[PDB]
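Can you read through this structure? Questions will come right after.
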Amino acid sequence: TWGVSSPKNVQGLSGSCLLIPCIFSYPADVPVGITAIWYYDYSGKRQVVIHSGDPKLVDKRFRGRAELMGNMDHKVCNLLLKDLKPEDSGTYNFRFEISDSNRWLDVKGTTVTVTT
């Protein structure tokens, strides 16, 4: 079963760190490495928050602020967001890639809200 389960909404207080529990799945018959990627406001701006393929693709906006707390092998895709910001609020969608079609992007997303 292909899918990325992760919280719909998340509460976060400015300047503090937030962790997003994430977990994804796919059919045991899919052969295999695994690439992880997080996104902010995909529809519009769509900025690379995390990239395990090339940390160089990460939007500067997040560099040094968001890291992947995942166990690619254990199918955990947790996202850690250090130092929140009111601007940081938005919708995050996770995408993992294996092989040209064995790629998947979570339609749901996780909406993080930042307050003081």
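Here chain A follows Swiss-Prot for its numbers: 20-51, 54-137, in order, are the residues you see.
When the header is checked for method, it gives X-ray crystallography, 3.3 Å.
Cβ coordinates are placed from backbone N, Cα and C, and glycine is handled just like the others.
Not my notes, these are from Swiss-Prot:
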BINDING   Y63, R116, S122, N123, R124, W125, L126  N-acetylneuraminate binding site
MUTAGEN   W21 to Q  Loss of sialic acid binding
MUTAGEN   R116 to L  10-fold loss in affinity to sialic acid
MUTAGEN   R116 to A  Loss of sialic acid binding
Among the binding-site residues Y63, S122, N123, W125, which ones place their C-alpha within 10 angstroms of the C-alpha of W21 (mutagenesis position)?
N123, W125
What is the Cβ neighbour count of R124 (N-acetylneuraminate binding site) at a 10 Å cut-off, with all protein chains included?
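Excluding its own Cβ, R124 (N-acetylneuraminate binding site) sees 14 Cβ atoms within 10 Å.
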Give the sequence-ordered list of residues that share a chain with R116 (mutagenesis position), lie 6 or more positions from it, and have CB atoms under 8 Å from its CB.
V23, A57, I58, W59, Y60, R124, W125, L126, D127
With H, G and I counted as helix, E and B as strand and the rest as coil, say where DSSP puts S122 (N-acetylneuraminate binding site).
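Reduced to three states, the DSSP call for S122 (N-acetylneuraminate binding site) is coil.
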How would DSSP class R116 (mutagenesis position) in three states?
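In three-state terms, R116 (mutagenesis position) counts as strand.
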What are the sequence-distant neighbours of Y63 (N-acetylneuraminate binding site), meaning same chain, six or more residues apart, C-beta distance under 8 angstroms?
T112, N114, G130
Taking each of the binding-site residues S122, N123 in turn and counting other Cβ atoms within 10 Å of its Cβ, which one has the fewest?
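Result for the binding-site residues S122, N123: minimum number of other Cβ atoms within 10 Å at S122.
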Check the DSSP secondary structure of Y63 (N-acetylneuraminate binding site), expressed as helix, strand or coil.
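DSSP assigns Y63 (N-acetylneuraminate binding site) to coil.
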